[PDB]
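Data first, discussion second: the structure below is written as structure tokens.
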Amino acid sequence: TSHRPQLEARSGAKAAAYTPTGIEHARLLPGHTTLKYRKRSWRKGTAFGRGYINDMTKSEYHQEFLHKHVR
Amino acid sequence: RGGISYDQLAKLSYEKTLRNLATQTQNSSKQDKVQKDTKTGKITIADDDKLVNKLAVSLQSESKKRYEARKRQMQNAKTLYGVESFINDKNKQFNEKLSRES
Amino acid sequence: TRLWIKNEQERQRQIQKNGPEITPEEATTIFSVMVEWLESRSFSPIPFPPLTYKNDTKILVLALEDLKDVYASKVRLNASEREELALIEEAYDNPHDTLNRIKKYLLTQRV
Amino acid sequence: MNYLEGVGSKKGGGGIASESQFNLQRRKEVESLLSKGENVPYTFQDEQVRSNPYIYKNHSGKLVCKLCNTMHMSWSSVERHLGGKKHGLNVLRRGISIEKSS
Amino acid sequence: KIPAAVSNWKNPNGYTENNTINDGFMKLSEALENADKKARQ
Amino acid sequence: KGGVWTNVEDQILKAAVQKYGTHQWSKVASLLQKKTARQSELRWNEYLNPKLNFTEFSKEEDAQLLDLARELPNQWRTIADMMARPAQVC
RNA sequence: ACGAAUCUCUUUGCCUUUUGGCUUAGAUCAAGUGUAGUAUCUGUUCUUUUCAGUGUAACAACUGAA
RNA sequence: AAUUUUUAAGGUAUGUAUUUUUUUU
Ligand SMILES: [Mg+2]
Ligand SMILES: [Mg+2]
Ligand SMILES: [Zn+2]
């Protein structure tokens, strides 16, 4: 039951400062400072002788997966 | 058959209270302004202390009645249905909601 | 494992719906193949173990030892293990009784 | 680095509890199920409408039918009695015995 | 009006197949039943 | 090897399964001494489930049965799933 | 008869936590025995013809024939 | 024909009260 999360404004109205307390993070150090603008006996003998489905699990790629890694 | 939208319901209750009020008036017959300041725009309206006390008493009384009738449905509600197994009151109450769902 | 079991269930439902893949012709030819071979070799079909059979106790000893070697190593036993080891120890304490139990199950029990 | 395992323990006291303690717990819950959660009152407690109304508990722990004056070992036995032909009769006899007076 | 959710896997706190077979199976077993009787004769 | 179920330990299942549902079998054996989860579940499915059918046999069933048992040789779960009945009855 | 107020009652309608989430069901684990003996529920049978014996505190019960 | 060295954290809880000079009837 997360229900109502947290509003920003109450965190945006805190009296720390405009910035945070003044902690200097490592990812806010200046980077990419400039913008960029656009412009025959043997043969005879035997008895038996001579589409994309939309789903993950019933797909064709999936059966190949469980055909191998489940051995 | 049927449910009623919160509009029509509101109207019906309005009418009900109109009738009740008219009966208070008739039985009372049987037993027998606007000023706005120049300094501030605050408006004031003369009031009879009577009928205001009668109003408060009406509201309180109706609240009492409603609360009591619902309470009686509380009482009967639990005493009527003993058929299925129940661990606690809340269970029985829920399963009566299951009776309403049918 | 949850995926694998799902593919198993899908496969078996589809074999209920479609039916078997053998066809009766292929099955007939296969059956002919066996019968002709077993005639050529003059095979004597395996009997059912008689009431007094010479080797019953020995075939037990082999079976029960095969079952006991699993728990020879194990350390902390779950409940099912203790249940099994109870069954094996009883199988040593009444071999004849457990032979009758076995053969009886070979007859009657289909579920 | 034994964190690799994945078991652990809370730092409080001495865990498992004693087989006798489990039975007490298990025989209360079983008599809660079969009872369908009702509180069967003691005989001395000076009467929450009962599901029925005859069953009680004496000064000892046993269950008793106050109509039939029978003593019962468990809820399972009671449901045998309440479904019995003697507890049927004593309701009819009290039925007549009331229908002859008020 | 929504039902009330009842789970088989949890009961926290309070609050207490149709189709038949195929002709595939019918036909296969006959062929095995016939072919066997023929071979047993 | 008995594991026999008295009418008390049958009456406690149906009250336990009602409470805990059918997938918590480990908890059902907590209410029930003498019996493990695999024993509790196995009885609920084979006997006590009220959706089971224990009833007399119509004249079409013994025809339906002897049809299946012939067309499927010994497979008594597959038949029972066709018959919608517990196997050891079928 | 009727406009019409108030208490009582049934119904329709309104309705309460109508389970706090998530993952590999999150994981795993469970019942001593033997000898003697009593207590307590339920199910089934009988209140139904005479006399003679056994029996009982008295019944009951048991034993024969019309 | 050449490797390479170590410190923290996930384990022993956590919470409450406790040394005070007597606020005017
Ligand atoms: Mg920990
Ligand atoms: Mg962590
Ligand atoms: Zn009674």
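Going by Swiss-Prot, the residues shown for chain F are 9-98, listed in order.
This entry, so its header tells us, was determined using electron microscopy, 3.5 Å.
Each Cβ is built from the backbone N, Cα and C atoms, and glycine gets one as well.
Under the DSSP three-state reduction, F:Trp33 (mutagenesis position) is assigned to helix. One entry in Swiss-Prot concerns the mutagenesis experiment F:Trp33 to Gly. Its note says: No effect. Slower growth and thermosensitivity; when associated with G-84. Complete loss of function; when associated with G-52 and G-84. Complete loss of function; when associated with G-52; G-84 and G-102.
Among the mutagenesis results in Swiss-Prot, F:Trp52 to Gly has the note: No effect. Slower growth and thermosensitivity; when associated with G-84. Complete loss of function; when associated with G-33 and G-84. Complete loss of function; when associated with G-33; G-84 and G-102. The residue drawn here is the original one. Around the Cβ of F:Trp52 (mutagenesis position), a 10 Å sphere holds 19 further Cβ atoms from the protein chains shown. In the three-state DSSP reading, F:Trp52 (mutagenesis position) counts as helix.
Note: F:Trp84 (mutagenesis position) has non-local neighbours F:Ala95, F:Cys98, i.e. same-chain residues 6+ apart with C-beta under 8 A of its own C-beta. One mutagenesis experiment catalogued in Swiss-Prot, F:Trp84 to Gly, is accompanied by this note: No effect. Slower growth and thermosensitivity; when associated with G-33 or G-52. Complete loss of function; when associated with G-33 and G-52 or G-52 and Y-102. Complete loss of function; when associated with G-33; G-52 and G-102.
Sequence-distant contacts of F:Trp33 (mutagenesis position), defined as residues of its own chain at least six apart whose C-beta falls under 8 angstroms from its C-beta, comprise F:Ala45, F:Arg46, F:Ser48, F:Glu49.
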